[PDB]
Protein chains: 2
Amino acid sequence: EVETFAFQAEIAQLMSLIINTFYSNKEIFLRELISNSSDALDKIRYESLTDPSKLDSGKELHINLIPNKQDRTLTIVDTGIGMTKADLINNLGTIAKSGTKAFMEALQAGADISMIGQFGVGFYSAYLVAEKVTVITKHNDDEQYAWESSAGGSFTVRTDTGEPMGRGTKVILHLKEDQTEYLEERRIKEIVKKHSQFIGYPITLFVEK
Amino acid sequence: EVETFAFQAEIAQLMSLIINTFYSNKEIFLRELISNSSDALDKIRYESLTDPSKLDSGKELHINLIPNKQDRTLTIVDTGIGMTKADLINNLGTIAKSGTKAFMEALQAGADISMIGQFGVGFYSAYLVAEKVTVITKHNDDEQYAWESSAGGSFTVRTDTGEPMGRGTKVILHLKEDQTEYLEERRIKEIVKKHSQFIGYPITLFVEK
Ligand SMILES: CCOc1ccc(-c2snnc2-c2cc(Cl)c(O)cc2O)cc1
Ligand SMILES: CCOc1ccc(-c2snnc2-c2cc(Cl)c(O)cc2O)cc1
Ligand SMILES: [Mg+2]
């Protein structure tokens, strides 16, 4: 049922540096995840321009942000193109080996962690705030899969048994104990307004009981 | 031999606003074109991770900048994934109808033209400096095509008879008469250093006799 994989050495090194480096401006993780949702939304939009049946798995193109203080999770849902199993295994659709190398060289030429998305590896900034990340994804070709990792060098992939998602990607951030500010409505609103004001899909921040 | 197409009304409106709006910071066109080359380079890199034969049409992943003062052209060449004929017709692989709408709304909510790439339509910033743009492209699936437009509502596509390119995209900017600074070596170097310092492929600026 569950397959466990080793990250490539460079990606393990990227994740160790994100986890261990002192860096206070952690809120940029949300901009990076919302940007990857926007890129995935743009891909299904573009494919649907020539094949409208690609939206038979959901016509609405949007992003939901769902805090849960009881579970200590922040979930980012989109209805973008989704990832195949192969793309999930292959670093969640990114060019992460080469992007890591360039990001390292840049951190040497003075860059800072907030520039991670210039290297094609912004997903991994989730580990600024999450002890465990779970990525549930469904592409029109393919079945629904769950990826997960608490870092430490490995990740798992399984066929997902949760709720069907139609099409798209859900990123569940299991927050570190000192990072619960990212469940607060005022804090999430301030970060989306500062860094994702011009994203071209609706972003709905859910509220809690 | 030559097919002529109308731009969609929103894209014609995007190009008219880029051509007619007073806006002095025209040099951002180069960052936008070099970013689209980087995205195309990332796509063939990612595809080659699971199918190395995709690089049988050229192993090196790079960007060349070629000024020609005699022809008044600046050419941007990359060896990225290339575009099919369909993608060229469909706004050079972009979601340009919806990106235009969001860029317009943003220019209302105070944004400026330099933010065009946040709307997925940075290509069209070429018309800040070019009277005519020619896009020659070759994808592994497909033949080599040339797209061209001097704005005014239409573009052409033909099978290209120039030099074979192996794989990738060449953007030829036929500069406006008052925009020849963008052929000067010191000027191009200053713009790549200011805005494309962290692009993860080599950028070679060619020199002239
Ligand atoms: C350089 C960006 O590369 C990217 C960007 C997005 C993707 C894709 S395709 N399907 N889902 C995602 C996705 C992935 C993540 Cl991690 C996410 O947070 C949200 C998503 O919708 C693949 C590569
Ligand atoms: C939002 C970016 O969307 C993009 C970005 C790049 C592409 C692609 S696929 N093949 N070539 C290009 C390309 C296109 C242009 Cl115009 C260029 O200047 C250089 C290129 O290599 C398609 C959509
Ligand atoms: Mg981008």
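Shown for chain B, in order and in Swiss-Prot numbering: 16-224.
The deposited model was determined using X-ray crystallography, 1.4 Å.
Every residue gets a Cβ built from N, Cα and C, even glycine.
Long-range Cβ proximity for B:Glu47 (mutagenesis position), meaning a same-chain Cβ under 8 A and a gap of 6 or more residues, is found for B:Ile131, B:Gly132, B:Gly137, B:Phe138, B:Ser140, B:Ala141. The DSSP secondary structure for B:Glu47 (mutagenesis position) is helix. Looking at Swiss-Prot, you'll find the mutagenesis B:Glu47 to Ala noted as follows: Strong ATP-binding. Strong interaction with HSF1, HIF1A, ERBB2, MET, KEAP1 and RHOBTB2. No effect on interaction with TSC1.
Counting every protein chain shown, the Cβ of B:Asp93 (mutagenesis position) has 28 other Cβ atoms within 10 Å. Record note (Swiss-Prot), mutagenesis B:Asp93 to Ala: Impaired ATP-binding. Strong interaction with HIF1A, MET, KEAP1 and RHOBTB2. Loss of interaction with HSF1 and ERBB2. Los of interaction with TSC1. The unchanged residue is displayed.
A mutagenesis experiment is reported in Swiss-Prot for this position, B:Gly97 to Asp, and the note states: Abolishes ATPase activity. Cβ neighbours of B:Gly97 (mutagenesis position) (same chain, under 8 Å, six or more residues apart in sequence): B:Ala55, B:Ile59, B:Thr152, B:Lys153, B:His154, B:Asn155, B:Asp157, B:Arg182, B:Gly183, B:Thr184.
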